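Enquirer: Next up is a structure, given as structure tokens.
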Amino acid sequence: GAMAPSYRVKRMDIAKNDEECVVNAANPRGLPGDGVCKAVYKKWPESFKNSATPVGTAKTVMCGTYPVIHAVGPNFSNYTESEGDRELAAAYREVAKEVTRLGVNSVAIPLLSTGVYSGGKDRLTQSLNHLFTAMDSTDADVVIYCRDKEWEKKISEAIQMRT
Ligand SMILES: c1ccc2[nH]ncc2c1
Ligand SMILES: [Cl-]
Ligand SMILES: [Cl-]
Ligand SMILES: [Cl-]
């Protein structure tokens with residue numbers, strides 16, 4: 001575990017992370033995809049061997065010795081708000097299990113279902129609160145990666161609020 005487990009946020013490409021493992025915002029079919037998923041495919045293509053897994057689950061594949069945790073959030077274009085919320089919570093619980101199993105002291109994580117799976121809605125708060133519910137009982141240093149300058153401020157504020 002980390003000596004004083006923390007949450008941090010960085011605005012940069014998760015493919016350049018400084019953590020002991022990475023969470024991919026995966027599709028269920030283990031396809032290269034776009035956004036976070038395509039950057040992850042370009043950096044760790046070996047991790048996409050038999051990475052396909054259902055919605056609400058996480059599947060780890062090693063790229064050398066570096067773990068890639070493929071976490072499949074719901075596409076809110078297809079799910080109801082209620083069912084989507086349940087699957088988004090579940091995907092993060094499966095990430096917490098994998099992070100624990102791997103024995104890593106740090107993890108880079110994107111906000112699941114906030115991009116092309118968002119169904120055109122702002123899900124920063126919904127996705128971040130499910131991230132916290134899952135990861136609060138783990139002792140890994142968590143570093144959340146985002147792209148948008150206003151999202152960085154709001155994630156930083158949410159972390160600071162609970163400290
Ligand atoms: C992908 C490419 C460039 C980027 N700059 N900040 C976040 C990010 C993600
Ligand atoms: Cl970058
Ligand atoms: Cl997404
Ligand atoms: Cl973002």
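Count begins at 1; order follows the chain as displayed.
For this deposited structure, the header notes the method as X-ray crystallography, 1.5 Å.
Backbone N, Cα and C define each Cβ position, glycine as well.
So Swiss-Prot lists the following for this protein:
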- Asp13 to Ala (Swiss-Prot position 1343): Partial loss of ADP-ribose 1'' phosphate phosphatase activity (MUTAGEN)
- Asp13, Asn27, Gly35, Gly115, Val116, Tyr117: ADP-D-ribose binding site (BINDING)
- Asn27 to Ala (Swiss-Prot position 1357): Partial loss of mono-ADP-ribosylhydrolase activity; complete loss of ADP-ribose 1'' phosphate phosphatase activity (MUTAGEN)
- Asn27 to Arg or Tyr (Swiss-Prot position 1357): Almost complete loss of mono-ADP-ribosylhydrolase activity (MUTAGEN)
- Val36 to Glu or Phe (Swiss-Prot position 1366): Almost complete loss of mono-ADP-ribosylhydrolase activity (MUTAGEN)
- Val36 to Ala (Swiss-Prot position 1366): Partial loss of mono-ADP-ribosylhydrolase activity (MUTAGEN)
- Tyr117 to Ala (Swiss-Prot position 1447): Partial loss of mono-ADP-ribosylhydrolase activity; complete loss of ADP-ribose 1'' phosphate phosphatase activity (MUTAGEN)
- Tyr117 to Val or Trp (Swiss-Prot position 1447): Almost complete loss of mono-ADP-ribosylhydrolase activity (MUTAGEN)
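Mind mapping these onto the model and telling me what they sit next to?
Expert: Taking all protein chains in view, 14 other C-beta atoms sit within 10 angstroms of the C-beta of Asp13 (mutagenesis position).
Over all protein chains present, the Cβ of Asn27 (mutagenesis position) has 21 other Cβ atoms lying within 10 Å.
In this structure, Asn27 (mutagenesis position) belongs to neither helix nor strand by DSSP; it is coil.
For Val36 (mutagenesis position), the same-chain residues lying six or more positions away in sequence with a CB closer than 8 A to its CB are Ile14, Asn24, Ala25, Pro110, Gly115, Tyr145.
Under the three-state DSSP scheme, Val36 (mutagenesis position) falls in the helix class.
Residues within less than 8 Å, Cβ to Cβ, of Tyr117 (mutagenesis position) and separated from it by at least 6 positions along the same chain comprise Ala25, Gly73, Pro74, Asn75, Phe76, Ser77.
In the three-state DSSP classification, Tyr117 (mutagenesis position) falls within coil.
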Enquirer: Measure from the Cβ of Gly115 (ADP-D-ribose binding site) and count the other Cβ atoms within 10 Å, all protein chains considered.
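Expert: The answer is 16 other Cβ atoms.
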Enquirer: Mind running the recorded positions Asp13, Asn27, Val36, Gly115, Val116, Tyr117 against ligand 1 and keeping the ones whose CB falls under 6 Å of it?
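Expert: Close enough to ligand 1 are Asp13.
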Enquirer: Out of the recorded positions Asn27, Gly35, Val116, give me the one sitting nearest to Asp13 (mutagenesis position) by CA distance.
Expert: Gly35
